[PDB]
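Just below is one structure, and these are the notes that go with it.
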Amino acid sequence: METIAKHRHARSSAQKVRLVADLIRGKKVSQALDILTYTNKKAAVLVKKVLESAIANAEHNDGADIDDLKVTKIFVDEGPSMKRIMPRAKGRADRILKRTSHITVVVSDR
Amino acid sequence: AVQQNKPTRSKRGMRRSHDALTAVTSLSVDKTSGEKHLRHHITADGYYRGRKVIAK
RNA sequence: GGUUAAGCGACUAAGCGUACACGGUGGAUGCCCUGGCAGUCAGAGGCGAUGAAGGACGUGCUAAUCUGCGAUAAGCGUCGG
RNA sequence: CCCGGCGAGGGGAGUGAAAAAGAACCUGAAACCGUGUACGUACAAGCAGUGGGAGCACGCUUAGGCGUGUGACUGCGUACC
RNA sequence: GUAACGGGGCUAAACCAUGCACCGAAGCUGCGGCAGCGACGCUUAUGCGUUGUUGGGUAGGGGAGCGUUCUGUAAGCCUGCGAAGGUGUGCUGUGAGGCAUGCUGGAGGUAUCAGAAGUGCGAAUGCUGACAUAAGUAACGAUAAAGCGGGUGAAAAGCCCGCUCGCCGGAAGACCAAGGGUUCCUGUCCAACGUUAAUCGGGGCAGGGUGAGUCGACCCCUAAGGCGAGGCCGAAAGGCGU
RNA sequence: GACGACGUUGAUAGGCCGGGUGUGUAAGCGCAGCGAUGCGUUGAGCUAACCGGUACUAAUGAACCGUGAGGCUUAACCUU
């Protein structure tokens, strides 16, 4: 049995988030939580929130046990971008992109 | 000042091979409170080496 | 089976490449028409000091915009359906 | 009903022929960016292909020595308008 | 930078004369297949038995075809027992192509023989939209400067309160005109906006707030100048002026 | 990044104690003078990175990575 939790339209570039995601791939949930607690990155808070939600879904919907769960799969996907204008010198204008991403976490008893 | 050719995606990955970060190898356990904490750091509840430092 | 010597020799992937499977981004393609384009046969070819064309502000059980209307203000009288 | 900041965003239940039709909504192509698996790659020099060709993986086969993916080594080879 | 045989290296693997072998091209021969033009069999609505010979190609001339949208044939034919479109696989022709079928999709498609064209894109520093590269690199806007305690909150270097420190003071203080038009006060919210966070804001939403016989406008009077009944002048429009 | 020293069985850094060096007679009090000042206590007070010492403060018990006798062939040797 597998349980899925997602966070779509997160305000962070996929490249920055992917650094944290690779840290907990394939690890146990108990060990994964400790690692995220002592990581000084903004994306760590975002990923930790999603992982906790997936764990809760397993008990309520599937009736699983914490001791047998581990992070089977994890990946990050790019989302829509927002266009903005930044004035420059001598009357020139520039385009600014504010990227977002989708975060998916899969936990299973395997 | 500027490039003459477009770098490939393969080259971009090669430069990025040193950007991976490292996790904490391990963390200590308090002697009295029993909770986990960073080595040489105060615990969340205010303990340190079982001395109960100020926890305001 | 043991020691020494000489010759030969797989298992590593920080990353990267090709193929396949499953996704994200993006809005092409197919299908659709209360909108347009070009004509035929009939109309009518003017409105205004009895205040025009076009506008401002108001008007509901009503905060905004559109349509209608004008302090008798999403309406009043009369004759027909 | 559950996680979350009486959030954003998700997992169940329910409606429906269909929810991978959930309002960022018919169909959902390409550039571009990711996860998984097989094979190759850290003493080798250049339009990256073409002719020859070992090994490995996999599907077949009345072992029929064939099919598919990968490509150590070697001859030739300086894009298009 | 050896740099005046392509390199090793050679006393023949150098030079002259004579002779016999072998290597060597898309040239010639052998085997299989396609097409153009000739003469013959008077074959034949023409394909062959034959039969000789030919087939590099820019500018350019001549000949023959594939596919796309629309009209007739069609009140026909195929289709919810799954159409167009999208994505794979197998077979097939000399080529542009064609046929069958798995998955996705959920309502239209069209043989044959004729007819008509907005009928085929890689380039024009082409036009519109979407997405890459440099790169997680430069930068975050006057070098007047900050430190600590408490409070609120999911979260406080930036918000509120308190004690210190620093800066302007003919202003970086106070009151107006011009211009702007609710930015003013209170409650509430944090997606977007603020070059960071945000509980805060000139941001989102709702309510409240501008009281004159004496201040200003209107009003009475005129300057520069404008308009101007009659009038003078000018093809028309119109110009000057009491 | 790297490189060197040390972590209680301890002088690695700060503080502390003594000394050195630099500056040049602190403050308070007393005396002389109408006063500005001068003189005594006094070469006084203060003193960064330096020298010789000292566990007062901080360098915690653990945890983590790295394994378990190390291929085939031939010759000489153990057994010249």
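Residue numbering: from 1, along the chain as shown.
Header entry for method reads electron microscopy, 2.3 Å.
Just so it is clear, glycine is given a Cβ too, placed from its N, Cα and C backbone atoms.
The Cβ of A:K90 (L-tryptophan binding site) has 4 neighbouring Cβ atoms from other residues within 10 Å, across all protein chains displayed. DSSP assigns A:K90 (L-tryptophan binding site) to a helical segment in the three-state reduction. Annotation comment: Swiss-Prot describes A:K90 as L-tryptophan binding site.
According to Swiss-Prot, the mutagenesis experiment A:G91 to A, D or S carries the following note: Abolishes translation elongation arrest of SecM. Around the Cβ of A:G91 (mutagenesis position), the same chain contributes no residue under 8 angstroms that is 6 or more positions distant in sequence.
All chains included, 8 other C-beta atoms sit within 10 angstroms of the C-beta of A:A93 (mutagenesis position). While the structure shown retains the original residue, Swiss-Prot records the mutagenesis experiment A:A93 to S, T or V with this note: Abolishes translation elongation arrest of SecM.
What Swiss-Prot notes for the natural variant A:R8 to C is this: In strain: SK1048; decreases translational rate, tRNA binding and subunit association at 44 degrees Celsius; does not alter 23S rRNA or uL4 interactions; not erythromycin resistant. In this structure, A:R8 (variant position) is part of a beta strand by DSSP.
Between the C-alpha atoms of A:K90 (L-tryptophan binding site) and A:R8 (variant position), the distance comes to 39 Å. For the pair A:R8 (variant position) and A:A93 (mutagenesis position), the C-alpha distance works out to 31 angstrom.
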